[PDB]
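Here it is: the structure, laid out below.
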Amino acid sequence: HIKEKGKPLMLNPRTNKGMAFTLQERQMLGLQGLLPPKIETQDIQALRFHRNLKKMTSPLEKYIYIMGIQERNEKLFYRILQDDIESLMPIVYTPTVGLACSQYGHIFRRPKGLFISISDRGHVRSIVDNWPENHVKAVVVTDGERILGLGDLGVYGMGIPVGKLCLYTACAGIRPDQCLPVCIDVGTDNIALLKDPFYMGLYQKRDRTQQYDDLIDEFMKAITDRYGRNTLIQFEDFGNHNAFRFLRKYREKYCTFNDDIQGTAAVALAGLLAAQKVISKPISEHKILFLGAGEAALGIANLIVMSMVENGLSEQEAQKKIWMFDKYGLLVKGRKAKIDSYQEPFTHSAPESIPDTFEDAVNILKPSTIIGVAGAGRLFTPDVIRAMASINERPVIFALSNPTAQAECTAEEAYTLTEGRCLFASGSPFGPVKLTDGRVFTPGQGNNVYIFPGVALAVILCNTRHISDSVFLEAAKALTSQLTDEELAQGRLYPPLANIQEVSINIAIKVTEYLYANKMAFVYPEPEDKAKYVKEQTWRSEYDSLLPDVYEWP
Amino acid sequence: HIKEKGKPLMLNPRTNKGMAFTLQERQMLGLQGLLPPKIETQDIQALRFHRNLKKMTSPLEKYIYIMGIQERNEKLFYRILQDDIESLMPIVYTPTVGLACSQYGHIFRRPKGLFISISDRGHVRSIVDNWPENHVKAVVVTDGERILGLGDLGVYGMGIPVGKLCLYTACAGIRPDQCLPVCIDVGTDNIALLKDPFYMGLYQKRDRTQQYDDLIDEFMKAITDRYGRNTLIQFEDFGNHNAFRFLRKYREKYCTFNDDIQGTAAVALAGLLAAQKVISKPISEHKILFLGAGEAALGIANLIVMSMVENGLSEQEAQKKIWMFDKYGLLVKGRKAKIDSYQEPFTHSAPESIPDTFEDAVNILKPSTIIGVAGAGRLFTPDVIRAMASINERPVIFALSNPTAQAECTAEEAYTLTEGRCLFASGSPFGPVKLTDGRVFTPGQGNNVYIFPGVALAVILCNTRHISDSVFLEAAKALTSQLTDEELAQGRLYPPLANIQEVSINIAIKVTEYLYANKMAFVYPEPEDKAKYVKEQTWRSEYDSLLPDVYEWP
Amino acid sequence: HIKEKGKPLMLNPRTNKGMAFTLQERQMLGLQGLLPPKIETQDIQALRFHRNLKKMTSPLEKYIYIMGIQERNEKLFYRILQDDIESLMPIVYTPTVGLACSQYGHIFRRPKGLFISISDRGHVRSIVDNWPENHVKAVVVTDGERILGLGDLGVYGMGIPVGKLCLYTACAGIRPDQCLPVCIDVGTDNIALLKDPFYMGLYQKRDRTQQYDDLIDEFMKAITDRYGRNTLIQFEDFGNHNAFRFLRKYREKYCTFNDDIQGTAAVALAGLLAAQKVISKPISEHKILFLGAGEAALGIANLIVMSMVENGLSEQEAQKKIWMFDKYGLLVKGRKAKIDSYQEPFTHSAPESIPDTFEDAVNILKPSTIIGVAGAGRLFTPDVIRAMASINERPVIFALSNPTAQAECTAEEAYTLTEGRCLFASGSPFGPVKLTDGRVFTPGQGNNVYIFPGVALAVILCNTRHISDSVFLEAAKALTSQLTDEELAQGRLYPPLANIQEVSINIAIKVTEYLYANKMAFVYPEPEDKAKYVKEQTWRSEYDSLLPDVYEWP
Ligand SMILES: Nc1ncnc2c1ncn2[C@@H]1O[C@H](COP(=O)(O)OP(=O)(O)OP(=O)(O)O)[C@@H](O)[C@H]1O
Ligand SMILES: Nc1ncnc2c1ncn2[C@@H]1O[C@H](COP(=O)(O)OP(=O)(O)OP(=O)(O)O)[C@@H](O)[C@H]1O
Ligand SMILES: Nc1ncnc2c1ncn2[C@@H]1O[C@H](COP(=O)(O)OP(=O)(O)OP(=O)(O)O)[C@@H](O)[C@H]1O
Ligand SMILES: O=C(O)/C=C/C(=O)O
Ligand SMILES: O=C(O)/C=C/C(=O)O
Ligand SMILES: O=C([O-])C(=O)[O-]
Ligand SMILES: O=C([O-])C(=O)[O-]
Ligand SMILES: O=C([O-])C(=O)[O-]
Ligand SMILES: [Mn+2]
Ligand SMILES: [Mn+2]
Ligand SMILES: [Mn+2]
């Protein structure tokens, strides 16, 4: 059932079916003549798309084309994504989405999402009231300060929330109409954008006064006021300072989490857990060195500690196995560079000698695992990689910074320089690597896309009010538990991306069972079969009938 | 004043302004938050477009991009076309529009126009009633049987009426909302399309029974019943047989004309009229030979006769100067191949010897003017062109068949082979030609786009009921009268394409003055200054204010 | 926010303000010119209404006029009701609503509510999907078999759910857009209606097959499927058999109650609880005799027992003090007339002699309290009343059957025949009575209107899932606790009807606090101050601004 008929049905991508509108639907809904005589199936439409995509050359050109369908025919858009999520992920998500954002103003055609600028302070609710959908259940918001490892892109960062939410639906079957991408515009410090005639935001530097916090507050209140107190709000790509303080400030008041801190933490742990299964290495022999000490590093470290603790280690001893090296060097007690409360637990007494470079840090500390999360480029140099391979029989190397150009190192560099002995994972995709001896290694992608879709679905379906760290610990376990022995032997630390749909649903199932078992679910009545309940609630890309109910009376 | 507010204003390309909506319009119309904070000018938007277009490679890719804008922001679409009509004409019109039609079903995104199929017989009115616009003033309809010189493309032919109408607006300032592209689908004989899974029409051979004629009758009736008996109906790309009979059948009952017979007839004459001024040749000495004897040849021949008649020659004398050579050879009394009543006046007693090829026809008849209108490819061979150059000092050579691949010959071939002595014109665009002696020749485009926009505007504004042949004779004179002596010397047989807007308006002005003088206009009150009236009535691509009228009460 | 503009805002009674639309709203929303130049306040509008009402003569005429305003200007409709609820209650509610119902098909103008017929079996969800409001929270449904004490009125009974819901808003401030009146039409056994050409329902006798139960099931499921499992569903005026059956069947599965069994039970108990205070009578000396043994009698008796039990008596002891006399006579063990499980607890060993009439029952049993609830007219004859006055110093006499003509006796009869010693209450309104000694007695109205509004508000605000009997016991205490000692001496057994609004809110507050204290509330976060929370959530009749948020950017 839909209230609009005629042309409006075609102009609205949510309802538009193109030539898939049946003859009966066309005649009854006033579309006869507005569409070519041909009646098509979604299959034919999907074929038309794949035929055209194949003739395209640049990833960006493909991004514009596919994302364009989200604004023409929503059902078809998700069908297309669903046909081959693995081959399209690189286009609609990292790394291409990063390219899209850097040139967002140049490729603009139609707006996507909700825009709230600091100039709208005191009027946010009226803006939230302008969103057409009334049953929003999930929001992904960014202020564009830390877009991937690209930095401050301001309003051009909107491409991120839009991308994340496309994955909510494509990966976890979350209803598109229940999702709302939001961009908070308080200005940008990117000088180049301030001089770009195509910039889509306020031409001012970022407002870092109390007005900033107040706007975010008005945003949180406005969203929940209209849609409900348990509306899921996923903070995405906020700067380091703001990311933590907002998480700390709102996690016990609203249903919210930060993808970059918590989502990335879960996927990383999941990979480390998979690696532990292939190496069967002693938790006591684990020495983890982080390249970076921000949102991801701190998030990951904290989840790692929670894991070691549940495994018979004290919080203190677990923390001692973790070191961090930020842009100023190793986090050691008494260093010149600042150390906040979050970093304190991982800041140890300075070792014998103090390293100047990350390479020095690797040789002095002799870590068994190295995790790259500095979003600053190829910091895992060939020498850093060799060091890890000479020190460890099976070194674990994670280059998680996105997009591809910001990655610490490539899959080819890792596998070749370690003679195929490393266990590698990255945030951005790399194809398989073949060494001179003929062995082929398939790098897994430690990207939060394996986590937020499933966690979002569970939280939404259970009407969860708040998200604890343990929820992400569980998602991590749920992710790695899906790896098959065969896949582990392949060098895979994560289930194949081609199966991300089924993987996300299983995660959702495992997390909802966890929520119920820990009194964090508030749905009634409580379904008896959680798995069956989640699977039944998923949105489908198949067209629905728009025919009015017609029948004879006795 | 608009009756819609909110998202719908953005979903409707007619009203959507993208980031050009002012802050007040957004706040008052409920769009705040739905658009990026940025407020843009149409100039910036036009800049964004040209920036992107410049990076594209194939003409079809550009066609898809520009025509896509027509479905997103109509004002911008026409602003873009008006910015540089000359460089985009080859993309939205011939030859690219022919390529677009050939694969219309493959590049399909959104439907454009009204589709009426034979399966809708008896229900055409309900289809016409589904069109959202209430004030249609002009219709361009095709059945796709004779799409340019490409043949039967069926429903894929819809691309033609759409393009013609874009030009109604772009060239003559006719309101887009008053235009209606129509495709009559009675099936198609194109075997390739019948086996094409992306075909957009009925999968059946063309219905050539009484049902066909009845459907066309129902169409005419339905359009005029809803929009008025004086609604302009421009038949476009119909097959030979049908084209003439429908013109004869409806020209005195409805406000209708056939672009291929009459429009093309006027452009051709216009070029011949221009040529006569550059070489000052007495038409008693003009011997014209047509390659083809169909819609265009007969249309052109009839207008030529009318021109010679008003210039002191008897109809008989004028017709004797015209010869035609179709796919069976020279039209001569007593030939085996059929000769209908339209061709009879130009079928003369066989010459001394009967020609086998067009080349033979040229050498035996020794024409001074050769007009290619067979839509069959390069029939004006190098030898044909050489023959015209040896027989005449300044041969007139017209290769009017579209698209480019169907043209009788290129500008390069004509100018070079005649050593720059020919007066050449083509239906499809060719770049300037530079001969070994340094002389540069700029070929004119004798395409009906120089005629239908101006004639359509005059007929619409004058509420004309029927269109006589004389109207096209006048349009032809109006076109050529705009050539300046300096342009004649350039080898220009038509005003520069870059000036098609003002050229179309001036033609419209001359035609309306002609309509009033001949009691064919029915407008009340009758404007005293026709020129001023026409120019004031033209639709503009500048954005209109959508703000409600707000003011204070005393 | 408002998604509509122009004429539609005036055609929708929910938004229409008449001349109360401000100049700014008219100009910005496109209403300028569609309304007289005059700008009016709701005060002036209310005056216009009262001015006209005062000139009317019949109650039904007034009913048609006021109810018509609900379909023209909803805000004004409730403002009017709020101005003088006490004087209008008899018009919009009992007894006039009874008359309206009997002639519903004759006074019909616009339909109100949702209609679901047996002929729609299997298609109920599509009917529910047609209701315009998306946030329904409460439903009052009837099948019209037992409308007041009038019997089977079929679809004409829709007047009841409509009236009841008008009171949800007028008395408890429940949002009108969140209320849905429903009439289930499975036919009617009322012969007169089946021959009435203005009848509004199916022309068939009641379907009492399995199809009936199935339809009600489909109804419950469809309502909750669209609006939520906790949607409040108030059954109203269903026949005896079905009333209990559906209450027992759905009370633990849905959020539902039967107004006639539970609502009436609470208001009656409240009256008795008030009488308790005016005469300080020992519960052991309480001898109660019901005239009737159906929906109301059983409901009231059960609640009375719960009250005595909570006060130191065993269930058995309490039930022993209650006797019932239905149409076949006194409910005694072994009588010929049927006795079901609900009546068994009040069916005692036959007394010395078996009474023929209710009068005999009074003389043989010598009850101290008499409760009339047989919906059969003046069964409390002058002799019955005298018997109660001769047997008791201060007899308690309740004539609860509606409408007025169906009441067991009038207030005049009660007070005069008992010489002002009786404590009287009725379902339908009676004016004050003055005896010959000059004493004035003000009869209270023991009608469930004092209960369902407050209970509905509490259940809705607390998102309560199911309603226990104890909730009605609490509502009863909440109602009576509102009486001041001053009022008790005035013969008051209920707070003044003129204060019904504050009385309902207070009942709503007490019930919500009861729900929270007994883990039956599921709202979060839980408000600290329940009274403040409830009062802040109430819908107000004051016009709201419809102006779009316009403001300057810095
Ligand atoms: N050149 C560098 N060498 C080592 N560490 C660096 C270097 N450059 C930046 N870093 C560190 O990387 C961390 C970035 O933290 P931030 O919170 O900004 O992002 P993040 O969440 O780690 O980002 P990502 O999304 O890339 O994982 C900081 O601790 C910073 O000191
Ligand atoms: N190979 C050929 N050589 C000479 N004449 C040809 C040849 N092929 C086709 N013709 C002629 O060209 C004419 C085409 O007439 P038709 O009515 O189909 O289209 P048209 O409008 O005249 O041409 P165009 O499509 O170029 O505008 C016919 O008279 C046909 O006999
Ligand atoms: N004439 C009568 N004398 C005594 N009892 C009667 C008489 N007529 C009907 N009754 C009884 O009144 C009761 C009516 O029960 P029912 O469930 O139909 O409605 P109710 O909700 O109790 O009545 P109301 O809503 O009018 O107060 C029955 O037990 C019936 O036997
Ligand atoms: O295949 C279709 O009908 C739609 C294609 C698109 O919107 O690109
Ligand atoms: O420049 C714009 O705002 C619109 C571009 C488009 O529709 O392609
Ligand atoms: O910011 C990132 O790199 C991400 O979310 O994957
Ligand atoms: O048909 C054609 O070639 C035209 O209209 O230009
Ligand atoms: O049925 C009744 O009389 C009532 O509900 O008031
Ligand atoms: Mn991120
Ligand atoms: Mn044509
Ligand atoms: Mn009732």
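Since chain B takes its numbers from Swiss-Prot, the residues it shows come out as 20-573.
Determination method: X-ray crystallography, 2.3 Å.
Just so you know, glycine gets a Cβ as well, placed from its N, Cα and C.
Taken from Swiss-Prot, the feature active site, proton acceptor covers B:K183. Per Swiss-Prot, the feature NAD(+) binding site maps to B:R165, B:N259, B:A312, B:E314, B:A315. As annotated by Swiss-Prot, (S)-malate binding site applies to B:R165, B:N421, B:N466. Per Swiss-Prot, the feature divalent metal cation binding site maps to B:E255, B:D256, B:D279. B:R67 to S appears in Swiss-Prot as a published mutagenesis result, with the remark: Abolishes activation by fumarate. Here Swiss-Prot notes a mutagenesis experiment, B:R91 to T, with the remark: Abolishes activation by fumarate.
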Looking only at C-alpha atoms, tell me how far B:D279 (divalent metal cation binding site) is from B:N466 ((S)-malate binding site), rounded to the nearest Å.
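Checking the Cα atoms of B:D279 (divalent metal cation binding site) and B:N466 ((S)-malate binding site) gives a distance of 10 Å.
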Under 6 Å from ligand 5 by C-beta, which of these recorded positions make it: B:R91, B:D279, B:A315? Sequence order, please.
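Only B:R91 qualify.
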Measuring Cα to Cα, tell me the gap between B:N421 ((S)-malate binding site) and B:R165 (NAD(+) binding site) in whole angstrom.
11
Should any of the binding-site residues B:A312, B:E314, B:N466 have a Cα within 10 Å of the Cα of B:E255 (divalent metal cation binding site), which are they?
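Neighbours among binding-site residues: none.
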Nearest by CA distance to B:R91 (mutagenesis position): which of the recorded positions is it, out of B:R165, B:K183, B:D256, B:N259, B:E314?
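So, of the listed recorded positions, the one sitting closest to B:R91 (mutagenesis position) is B:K183.
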Report, in sequence order, every one of the recorded positions (B:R67, B:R91, B:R165, B:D256, B:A312) having a CB within less than 8 angstroms of a CB belonging to chain A; if no such residue exists, report 'none'.
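Sorted by position along the sequence, the hits are B:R67, B:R91.
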When the Cα of B:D256 (divalent metal cation binding site) is compared with the Cα of each of the binding-site residues B:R165, B:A312, B:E314, B:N466, which one is closest?
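Among B:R165, B:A312, B:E314, B:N466, B:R165.
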Taking only the recorded positions B:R67, B:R165, B:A312, B:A315, which one has a CA atom nearest to the CA atom of B:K183 (active site, proton acceptor)?
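Result for B:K183 (active site, proton acceptor): the nearest of the recorded positions is B:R165.
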According to DSSP, folded down to helix, strand and coil, what is B:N421 ((S)-malate binding site)?
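SS state of B:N421 ((S)-malate binding site) = coil.
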Please compare the binding-site residues B:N259, B:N421, B:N466 by how many other CB atoms fall within 10 Å of each one's CB, and tell me which has the fewest.
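Among the binding-site residues B:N259, B:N421, B:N466, the sparsest Cβ neighbourhood within 10 Å belongs to B:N259.
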Quick one: of the binding-site residues B:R165, B:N259, B:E314, B:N466, which has its CA closest to the CA of B:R67 (mutagenesis position)?
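Going through B:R165, B:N259, B:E314, B:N466 one by one, the closest to B:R67 (mutagenesis position) is B:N466.
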Any idea what the Cα distance is from B:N259 (NAD(+) binding site) over to B:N466 ((S)-malate binding site), rounded to a whole Å?
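Computed Cα spacing between B:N259 (NAD(+) binding site) and B:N466 ((S)-malate binding site) is 19 Å.
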About how far apart, in whole Å, are the alpha carbons (Cα) of B:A312 (NAD(+) binding site) and B:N466 ((S)-malate binding site)?
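The separation of the Cα atoms works out to 18 Å.
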Compile a sequence-ordered list of residues in the same chain as B:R165 (NAD(+) binding site), six or more apart from it, whose Cβ lies below 8 A from its Cβ; state 'none' when nothing qualifies.
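Listed in sequence order: B:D171, B:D256, B:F257, B:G258, B:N259, B:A262, B:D279, B:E314.
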What whole-number Å value do you get for the CA-CA distance of B:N466 ((S)-malate binding site) and B:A315 (NAD(+) binding site)?
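That separation, Cα to Cα, works out to 11 Å.
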Please give me the CB contact count at 10 A for B:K183 (active site, proton acceptor), counting all chains in the structure.
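The Cβ of B:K183 (active site, proton acceptor) has 27 Cβ neighbours within 10 Å.
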Could you tally the C-beta atoms, other than its own, that fall within 10 angstroms of the C-beta of B:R67 (mutagenesis position)?
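B:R67 (mutagenesis position) is surrounded by 21 other Cβ atoms within 10 Å.
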Looking at the recorded positions B:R67, B:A312, B:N421, which have a C-beta within less than 6 Å of some atom in ligand 7?
B:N421
Taking only the binding-site residues B:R165, B:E255, B:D256, B:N259, B:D279, B:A315, which have a CB closer than 6 angstroms to any atom that belongs to ligand 10?
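Listed by sequence, the hits are B:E255, B:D256, B:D279.
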Relative to the mean position of the Cβ atoms of B:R165, B:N421, B:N466, the recorded (S)-malate site, which additional same-chain residues have Cβ within 8 Å?
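So the extra residues in range turn out to be B:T113, B:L167, B:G168, B:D256, B:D279, B:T283, B:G394, B:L419, B:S420, B:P422, B:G446, B:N467.
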Hey, does DSSP put B:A315 (NAD(+) binding site) in a helix, a strand, or just coil?
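B:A315 (NAD(+) binding site) sits in a helix per DSSP.
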